[PDB]
Protein chains: 2
Amino acid sequence: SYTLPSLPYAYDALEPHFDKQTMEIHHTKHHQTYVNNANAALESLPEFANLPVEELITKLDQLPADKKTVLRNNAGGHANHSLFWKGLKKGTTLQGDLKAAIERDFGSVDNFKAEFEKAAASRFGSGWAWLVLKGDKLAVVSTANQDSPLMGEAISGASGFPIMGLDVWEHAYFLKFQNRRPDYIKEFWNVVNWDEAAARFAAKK
Amino acid sequence: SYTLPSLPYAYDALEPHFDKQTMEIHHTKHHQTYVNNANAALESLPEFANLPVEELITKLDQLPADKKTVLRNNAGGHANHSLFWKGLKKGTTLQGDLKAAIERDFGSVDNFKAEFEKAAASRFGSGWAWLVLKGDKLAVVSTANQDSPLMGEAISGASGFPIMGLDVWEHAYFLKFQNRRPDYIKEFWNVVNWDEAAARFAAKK
Ligand code: MH2
Ligand code: MH2
């Protein structure tokens, strides 16, 4: 079965940027529900139920027709949140090979940040903003709902290997930021885990 | 230009069902932002700016291409919230012609409620659930984001005149209900304004 992953840190470890009460709700309620609902939909599918979730979301087209949407949504939700928690950490700096690649592909770090900020702000409704590696070129893309670029273009409207991402569902920022998504996006730069991002870039570059 | 409408009640009038803090934020922040962003898009469109919002969203196909999305999203938001506020009140009883039409088209009121709850619960991500009239027959439909059935099938995936509806964006229920959308949906039955639904049905049946 899928399980709710323990976080890499205490719920207050992202203060003063991301609020501890949201971290706790977001993990124990929202993420838990995707785990539960994906497990329910997978019980009748022994050939899928025990695969890693990041593998499952690459073969949605292999499912029975009546399973595709529920697993897109809930396996997407489990994969995306699992990545998000590991993708947050205070105490990191954009540097080294990943910084140089960002500068190569976007012209500068500030250009990348502006593009990420724009994509994160212009995702209307629920979704995610991503830094992906698409054929050895870094790109900023966004997805709706719990779609992931790992699902491919036909399903998600995006593609590429996720390096990092930002959750822009309202539950991620409501308590502290209300409707002020640009303020939340700005705070993300204080907590994106550039070490994990660098590790992911090294593994698929 | 659009304005944030005055409400039929004080923000605390839907207690103990819908929380007064959310009512106030939802009106003064979320709805206000749709008004503001729609107005910004309409500044250059004097031939569209005078239309009532509920009429503009039936005519999105007439807009310049570069205006269609921003107005779908923000004029949809203004129309939908305007309807939502009018569509809430305590102490009403479903009765009369609208009750009989619901019984006719769904078999019973409880069958209708089950179908509406299902639609409201199963709208993944942000959106709305609706009771619509399509000519001679009532139906339950849902839309994504700030789409409305008034926009028609090609744009919204739904159609019909909205008799009433329920906002299922997370900002509508997070403070009191967190991720427990079903519990929020249950409380909606205590505050759906059957008098307004009945008046809208009388005008359109
Ligand atoms: O989507 Mn959290
Ligand atoms: O969507 Mn209020």
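Heads up, chain A uses Swiss-Prot numbers, so what you see runs 2-206.
Looking at the header, which is where the method is noted, we find X-ray crystallography, 0.9 Å.
Positions of Cβ are set from backbone N, Cα and C atoms, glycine also.
For A:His27, A:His82, A:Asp168, A:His172, the entry in Swiss-Prot reads Mn(2+) binding site. Of all Cβ atoms in the protein chains displayed, 23 besides its own lie within 10 Å of the Cβ of A:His82 (Mn(2+) binding site).
Record note (Swiss-Prot) on the natural variant A:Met165 to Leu: In strain: B. Spatially close to A:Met165 (variant position) yet at least six residues away along the chain are A:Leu84, A:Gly88, A:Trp131, A:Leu132, A:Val193, A:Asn194, A:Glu197, A:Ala198, A:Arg201, judged by Cβ distances under 8 angstroms.
Here A:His27 (Mn(2+) binding site) comes close to A:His82, A:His172, A:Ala173: these same-chain residues lie at least six apart in sequence, with C-beta atoms under 8 angstroms from its C-beta. Long-range C-beta contacts of A:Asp168 (Mn(2+) binding site), restricted to its own chain and to partners at least six residues apart, with a cutoff below 8 Å, comprise A:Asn81, A:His82, A:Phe85, A:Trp129. Cβ-based neighbour count (10 Å, all protein chains) for A:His172 (Mn(2+) binding site) stands at 18. Neighbouring residues of the recorded Mn(2+) site, listed in sequence order and excluding A:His27, A:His82, A:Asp168, A:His172, comprise A:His28, A:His31, A:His32, A:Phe85, A:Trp170, A:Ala173 (Cβ within 8 Å of the Cβ centroid). Among the recorded positions A:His27, A:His82, A:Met165, A:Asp168, A:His172, the ones with a Cβ under 8 Å from a Cβ of chain B are A:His172.
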